[PDB]
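**Q** Sharing a structure, written as structure tokens. Questions coming.
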2 protein chains.
Amino acid sequence: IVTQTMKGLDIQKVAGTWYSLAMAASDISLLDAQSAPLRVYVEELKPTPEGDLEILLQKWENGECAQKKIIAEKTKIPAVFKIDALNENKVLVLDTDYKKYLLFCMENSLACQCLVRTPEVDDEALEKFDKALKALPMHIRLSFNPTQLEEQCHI
Amino acid sequence: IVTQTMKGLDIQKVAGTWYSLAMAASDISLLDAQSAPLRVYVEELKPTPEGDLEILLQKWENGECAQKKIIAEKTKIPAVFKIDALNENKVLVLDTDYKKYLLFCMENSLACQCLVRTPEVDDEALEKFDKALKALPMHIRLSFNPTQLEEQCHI
Ligand SMILES: CCCCCCCCCCCC(=O)O
Ligand SMILES: CCCCCCCCCCCC(=O)O
Ligand SMILES: [Cl-]
Ligand SMILES: [Cl-]
């Protein structure tokens, strides 16, 4: 869709803790319920020495907040990773300063998130998020407060 | 919250057909499911000679798309109406050109909609909607395509 990627991305520097501060998707049903397919809350990024990205996340599964670990395998493009699915899906990093915020989208139909390092509404990062979204066909946008950010599955 | 109201509002001129093109709310759960409390789709406005506003809407009730009629009673302020509830709730008209778009919010916790006259994504009206929202503490925003606009309960 989806032509904002980060130049010069250093994947090692996105390691560590993240909070899904805001989420957006092209279909309401991708994000509408707690158990909706793309309602996933990022907990931690672990880039591997190969330069694959391991993702720890929470997803509300059947009546509970399950912890999931997913591998995004690297591509020829440093800002684009691949997740193995049914068929499968690209993760693109649009923008990050490493230390405060990271924007990314998953496509294939589309969902994007604004990730932040701390449980804080980051006005700057949310501006960047909305700007990157105005380019995209989004029909639902969610945002979470600092209290929900400290809760499992933002409950 | 909620300090954008329309000056010189002529309530007779909002009569007729409307489409809820976009919705936003301060709590995700006010809009998340089809049966969520403020997921209501405006069908028609009928101002009465007294200057009360009769509202025809659809709401997804128990497994189906119910038609509801609600009366918003006028106040001293032309752009502000009152709905009788458990306790009760103000409707404010923020902005309208009568002929294309109308923005309104309901408060008491808060939901706003961008209404349009035709089943068309109105880029102008959506700009106005987002501008009026940046002032407000919104955590979910929904938008509907022209196909869903022609469907009962936007299904
Ligand atoms: C910088 C990469 C950000 C992490 C991308 C998250 C991808 C999650 C894909 C969701 C699939 C699933 O959980 O079933
Ligand atoms: C210009 C006025 C726009 C109409 C305002 C809609 C108010 C709907 C309130 C929802 C309450 C309910 O349906 O139970
Ligand atoms: Cl939908
Ligand atoms: Cl919530």
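Sequence positions for chain A are given in Swiss-Prot numbering; the residues included correspond to 18-125, 132-178, in order.
This deposition comes from X-ray crystallography, 2.1 Å.
For all residues, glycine too, the Cβ spot is worked out from N, Cα and C.
Among the natural variants in Swiss-Prot, A:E61 to Q has the note: In variant D. The residue drawn here is the original one. What Swiss-Prot says about the natural variant A:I72 to L is this: In variant W. A:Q75 to H appears in Swiss-Prot as a known natural variant, with the remark: In variant C; found only in the Jersey breed. Where Swiss-Prot documents A:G80 to D as a natural variant, the accompanying text is: In variant A. According to Swiss-Prot, the natural variant A:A134 to V carries the annotation: In variant A.
Describe the structural context of these features.
**A** In the three-state DSSP reading, A:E61 (variant position) counts as strand. Counting only residues at least six positions away in the same chain, the Cβ atoms of A:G33, A:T34, A:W35, A:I72, A:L73 sit under 8 Å from the Cβ of A:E61 (variant position).
In the three-state DSSP scheme, A:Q75 (variant position) falls into the strand class.
In this view, A:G80 (variant position) is surrounded by 8 other Cβ atoms within 10 Å of its Cβ, with every protein chain counted.
Listed in sequence order, A:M40, A:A41, A:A42, A:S43, A:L47, A:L48, A:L55, A:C122, A:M123 are the same-chain residues at least 6 apart in sequence whose CB falls under 8 Å from the CB of A:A134 (variant position). DSSP assigns A:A134 (variant position) to a strand segment in the three-state reduction.
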**Q** In this deposited model, 6 residues are left out between A:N125 and A:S132; how far apart are their Cα atoms, in Å?
**A** 5
**Q** If you check the variant positions A:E61, A:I72, A:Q75, A:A134 one by one, which have a CB less than 6 Å away from any atom of ligand 1?
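**A** Checking each Cβ against ligand 1, the ones under 6 Å are A:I72.
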